[PDB]
Amino acid sequence: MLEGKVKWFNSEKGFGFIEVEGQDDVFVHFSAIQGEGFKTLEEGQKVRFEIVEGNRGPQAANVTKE
Ligand SMILES: [Mg+2]
């Protein structure tokens, strides 16, 4: 699992990007977020994730804060 910070995340629309130094920013959709409760992220929040890539291009998967 990679380590990133949430660059930004629009909490009402449910998407944003994850920073990871030395690499491109990674799109994160609300559906990638793990855990219980309301699926969202805040700015500057550290995360653990995977980059999955099919024919649509790379995005985040298995995003956990803690
Ligand atoms: Mg990948």
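Residue numbers in this text run from 1 along the chain shown.
For this deposited structure, the header notes the method as X-ray crystallography, 2.3 Å.
Keep in mind that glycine also has a Cβ here, set from the backbone N, Cα and C atoms.
Over in Swiss-Prot, the protein carries these features:
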VARIANT   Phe17 to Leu  In strain: Globigii
VARIANT   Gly44 to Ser  In strain: Globigii
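Note: the CA-CA distance between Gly44 (variant position) and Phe17 (variant position) rounds to 11 Å. In the structure as shown, the Cβ atom of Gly44 (variant position) sits within 10 Å of 11 other Cβ atoms.
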